[PDB]
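Below: the structure, in structure tokens.
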Amino acid sequence: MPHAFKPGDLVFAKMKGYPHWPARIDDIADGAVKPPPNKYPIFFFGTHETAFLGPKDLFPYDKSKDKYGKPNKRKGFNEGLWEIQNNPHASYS
């Protein structure tokens, strides 16, 4: 059965106005800004941007990739697809 989300989990993450996007749950580094309560730090592959999101917008990657893992015209998406498939746990800073 499912656990709660934890750092390292791979997802597609949904933001308003954008397609479900390859992403991961990040850690929070010592001394860095924490997310609001009930939110997770989401790192979006391809764009390499971070946003704070709750579980309602987080779809587990393995279950969802057959629906959401297709190329997309949006800046950074196809790069993101390659990252989540090929090196999802790398440093992208």
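Cβ coordinates come from backbone N, Cα and C, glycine included.
Swiss-Prot documents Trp21 to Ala as a published mutagenesis change and attaches the note Loss of interaction with histone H3K36me2. Of all Cβ atoms in the protein chains displayed, 26 besides its own lie within 10 Å of the Cβ of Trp21 (mutagenesis position).
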Look up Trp21 (mutagenesis position) in the DSSP assignment and reduce it to helix, strand or coil.
strand
